[PDB]
2 protein chains.
Amino acid sequence: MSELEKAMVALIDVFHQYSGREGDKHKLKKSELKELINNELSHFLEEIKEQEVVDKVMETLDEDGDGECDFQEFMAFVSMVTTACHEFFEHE
Amino acid sequence: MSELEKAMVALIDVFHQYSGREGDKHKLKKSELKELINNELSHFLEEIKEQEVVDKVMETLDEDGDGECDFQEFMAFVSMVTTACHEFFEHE
Ligand SMILES: [Ca+2]
Ligand SMILES: [Ca+2]
Ligand SMILES: [Ca+2]
Ligand SMILES: [Ca+2]
């Protein structure tokens, strides 16, 4: 079928199962965010080393500076990866 | 590997190949937008009937009202589907 239908389900599905690991299922905590980047998304970003890097990066995706990242803020991070990544992904 | 890596590649990959159908590879035209919804995304939206519906909907994702939808605007539509869709996708 349409690839977007599978990606839309996978994007939402991963958030529900991944965020459901802790008793917090309706919001994402600061510690969980570090784990998400450490999982295997280091390909887009490889500057993780000191805790200050996560804090500096966390402020960038924070739009209302609420101190926490909800599902709406998580979508903003996805936009950051597409805009930051180059379109030279065409040929290897 | 991480599901997000496959989805990030599929989201960008589909845009390059799908938008490359017409000589316009750097921007999306109004007619192409109707085809995208008509493809098989009618699941999220099933109110397509008169051309006015597309125009009313097109204005909603338009942020700068430039009269055309670029790659940045396309991302906004994805956010609209996630916010509009309910989270009751858990159990069938
Ligand atoms: Ca959580
Ligand atoms: Ca925030
Ligand atoms: Ca195009
Ligand atoms: Ca526009």
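Residue numbers in this text run from 1 along the chain shown.
Cβ coordinates come from backbone N, Cα and C, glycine included.
Marked as Zn(2+) binding site by Swiss-Prot: A:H16, A:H26, A:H86, A:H91. The Ca(2+) 1 binding site annotation in Swiss-Prot covers A:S19, A:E22, A:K27, A:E32, and the record cites experimental evidence as its basis. The domain 'EF-hand 1' feature in Swiss-Prot is assigned to A:13-48. Under the heading domain 'EF-hand 2', Swiss-Prot lists A:49-84, citing sequence analysis as support. While the structure shown retains the original residue, Swiss-Prot records the mutagenesis experiment A:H16 to A with this note: Decreased zinc-binding. Under its mutagenesis entries, Swiss-Prot includes A:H26 to A with the note: Decreased zinc-binding. Record note (Swiss-Prot), mutagenesis A:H43 to A: Does not affect zinc-binding. The unchanged residue is displayed. The note that Swiss-Prot attaches to the published mutagenesis A:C69 to A is: Does not affect zinc-binding. In Swiss-Prot, a published mutagenesis experiment is listed as A:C85 to A, annotated Decreased zinc-binding.
Those recorded positions from A:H16, A:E32, A:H43, A:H86 lying by chain B, with Cβ under 8 Å from one of its Cβ atoms, are A:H16, A:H43. Residue environment of A:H16 (mutagenesis position) contains 13 other Cβ atoms, counted within 10 Å of its Cβ in all protein chains. Cα to Cα, A:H86 (Zn(2+) binding site) and A:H16 (mutagenesis position) are separated by 29 Å. Proximity of distant same-chain residues to the domain 'EF-hand 1' (A:13-48), defined by a Cβ-Cβ separation under 8 Å and at least 6 residues beyond the stretch ends, is recorded for 54, 57-58, 68-71, 73-74, 81, 84-85. In this structure, the CA atom of A:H43 (mutagenesis position) is 25 Å away from the CA atom of A:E22 (Ca(2+) 1 binding site).
Rounded to the nearest whole angstrom, the C-alpha distance between A:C85 (mutagenesis position) and A:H91 (Zn(2+) binding site) is 15. When the Cα atoms are compared, A:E22 (Ca(2+) 1 binding site) and A:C69 (mutagenesis position) turn out to be 15 Å apart.
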